[PDB]
Amino acid sequence: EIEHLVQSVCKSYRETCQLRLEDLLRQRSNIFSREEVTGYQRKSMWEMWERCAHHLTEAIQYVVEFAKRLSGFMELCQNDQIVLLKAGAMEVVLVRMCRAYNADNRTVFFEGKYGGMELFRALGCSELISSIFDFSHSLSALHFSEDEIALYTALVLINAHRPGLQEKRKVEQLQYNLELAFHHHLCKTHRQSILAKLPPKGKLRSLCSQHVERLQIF
Ligand SMILES: Cn1ccc2c(S(=O)(=O)N(CC(F)(F)F)c3ccc4c(c3)CCCN4C(=O)c3cccs3)cccc21
């Protein structure tokens, strides 16, 4: 039952989405004041990193939970579960971020209110911050439904081309079933148009790099 897989993926996302879409939307009117932005800008680069590291670690935890709830993920050997999540959990976090991005005014939900990219000045990777904002802006243009996000992010994670897989065929089978589910659903809703608009697999990989690794120090 591939319809069972669909329903399961969608439930797992609903249970682990971290922030409810209705709360994210309702809070769009809530914008960081100039004094609050200045307050963030005054923080040490080190403090901004530890705050961001904390929030990212928390977000990853929920992505791992999501994976553990996917029918068949738990059937994979432990080595492969680790390989897939090590490679893909942060990629899913970056995709999930688009829900918390408001294209109207180019702001992102951060610690309870919406702010623009200048809020993150203290991080000192303004090229990186700009790329994250641009990526989120690109995804927001797709107007993902919750279920499309569920199925798309499951496929970000369940990718049989990750180096180091011990049971590649098992992962291929799971990935293919999930692709069938996704493509079938998009076809029944006339949403085929989004596939061509998704970021190339290389874009997500490129963004998910040297900056977000070795955060143990934080
Ligand atoms: C605009 N925007 C919104 C949120 C936010 C935060 S955050 O702290 O709310 N946040 C944690 C989470 F969203 F998961 F909850 C977050 C987001 C991005 C990043 C990080 C954390 C770590 C820094 C870099 N960094 C990244 O490069 C990446 C992480 C994962 C893939 S790339 C930081 C920076 C820009 C942000």
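Numbers in chain A track Swiss-Prot; the residues on display, in order, are 269-486.
We read in the header that X-ray crystallography, 2.8 Å was used to get this structure.
Each Cβ is built from the backbone N, Cα and C atoms, and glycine gets one as well.
Quoted from Swiss-Prot, the note attached to the mutagenesis of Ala327 to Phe states: Completely abolishes transcriptional activity. According to its DSSP assignment, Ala327 (mutagenesis position) is helical. In sequence order, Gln286, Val361, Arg364 are the residues of the chain that are 6 or more apart from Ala327 (mutagenesis position) and have a CB within less than 8 Å of its CB.
Recorded in Swiss-Prot as a mutagenesis result, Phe378 to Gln carries the remark: Completely abolishes transcriptional activity. Sequence-distant contacts of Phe378 (mutagenesis position), defined by Cβ-Cβ distance under 8 angstroms and a gap of at least six in the same chain, are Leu387.
The C-beta environment of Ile397 (mutagenesis position), restricted to residues of the same chain at least 6 apart in sequence and closer than 8 Å, consists of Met385, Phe388, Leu391. According to its DSSP assignment, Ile397 (mutagenesis position) is helical. Listed in Swiss-Prot as a mutagenesis experiment, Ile397 to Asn is described as follows: Nearly abolishes transcriptional activity.
When secondary structure is read from DSSP and collapsed to three states, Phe378 (mutagenesis position) falls in the strand class.
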